[PDB]
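Colleague: Here it is: the structure, laid out below.
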Amino acid sequence: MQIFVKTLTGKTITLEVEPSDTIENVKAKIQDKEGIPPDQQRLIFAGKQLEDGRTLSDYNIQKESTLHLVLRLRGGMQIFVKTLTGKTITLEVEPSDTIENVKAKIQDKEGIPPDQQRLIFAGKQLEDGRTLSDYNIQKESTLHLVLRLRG
Amino acid sequence: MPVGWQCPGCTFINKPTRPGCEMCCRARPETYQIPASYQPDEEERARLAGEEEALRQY
Ligand SMILES: [Zn+2]
């Protein structure tokens, strides 16, 4: 049977599968088509993240069903960055990322140059050359962003 | 059926209290409301307690 996998970039991948295929099997088929390692793949169906050891039938995935694929860094984690101007943003980072790297990521989402970002965690201002690991910043930690505005 | 907010981007159903999508990082929808009865899993419960404690001075 055929199932479809939608990606966030807008493309759709068509796969030939059996109801007995494992999620692991499905990820390997996606790798065959797209070259993406299974460990970077998250598959979503019925609002749930699919587990590698279960089968399509376990999730009631039937012919012509659509799954959603989201790519994530192996060994990555999410952190939250609370601003003082309204928004809390969500970032994917790695423990080995330097504070400089994280500021680069905030610039991508929020458009603020690193030089104007002051990041604070557990009451301490973070230094650019240190890593998230150095500050023991863990998954789902919340950092605070203060903007340096001129004038 | 998980209870929470559906991410309109990837369709993952997120914990009511999460600020952005656990899968794709997209922001939580503006008008979604927390359940009347929300009992978060132990990990999210500890996360929320930590954030409250950080706002408090005693
Ligand atoms: Zn999402």
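Quick reminder: no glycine exception, Cβ is built from N, Cα and C everywhere.
Here Swiss-Prot flags A:1-76 as domain 'Ubiquitin-like 1', drawing on sequence analysis. Under mutagenesis, Swiss-Prot gives A:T7 to D with this note: Impairs ubiquitination by CRL2(KLHDC3) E3 ligase complex; when associated with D-9. Swiss-Prot gives this note for the published mutagenesis A:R42 to E: Impairs ubiquitination by CRL2(KLHDC3) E3 ligase complex; when associated with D-44. Impairs ubiquitination by CRL2(KLHDC3) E3 ligase complex; when associated with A-72. For the published mutagenesis A:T66 to A, Swiss-Prot gives the following note: Abolishes CteC-catalyzed ADP-ribosylation. Here the residue is the original one, while Swiss-Prot reports the published mutagenesis A:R72 to K with the comment No effect on ADP-ribosylation, when associated with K-74. Where Swiss-Prot documents A:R72 to G as a mutagenesis experiment, the accompanying text is: No effect on ADP-ribosylation.
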Colleague: Report the member of A:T7, A:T66 (the mutagenesis positions) whose C-beta atom has the most other C-beta atoms within 10 angstroms.
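Modeller: Of the mutagenesis positions A:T7, A:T66, the highest Cβ count within 10 Å belongs to A:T7.
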Colleague: If proximity means a C-beta under 8 angstroms from chain B, which of A:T7, A:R42, A:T66 count? These are the mutagenesis positions.
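Modeller: Near chain B: A:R42.
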Colleague: Counting distance between Cα atoms, which of the mutagenesis positions A:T7, A:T66, A:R72 is nearest A:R42 (mutagenesis position)?
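Modeller: For A:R42 (mutagenesis position), the spatially nearest of the mutagenesis positions is A:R72.
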Colleague: Tally of helix, strand and coil residues over the domain 'Ubiquitin-like 1' (A:1-76) according to DSSP?
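Modeller: Looking at the domain 'Ubiquitin-like 1' (A:1-76) with DSSP, the answer is 18 helix, 26 strand, 32 coil.
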Colleague: Could you round the CA separation between A:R72 (mutagenesis position) and A:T7 (mutagenesis position) to a whole angstrom and send it over?
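Modeller: A:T7 (mutagenesis position) has its Cα 12 Å from the Cα of A:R72 (mutagenesis position).
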Colleague: Rounded to a whole angstrom, what is the C-alpha distance between A:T7 (mutagenesis position) and A:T66 (mutagenesis position)?
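Modeller: Cα to Cα, A:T7 (mutagenesis position) and A:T66 (mutagenesis position) are separated by 10 Å.
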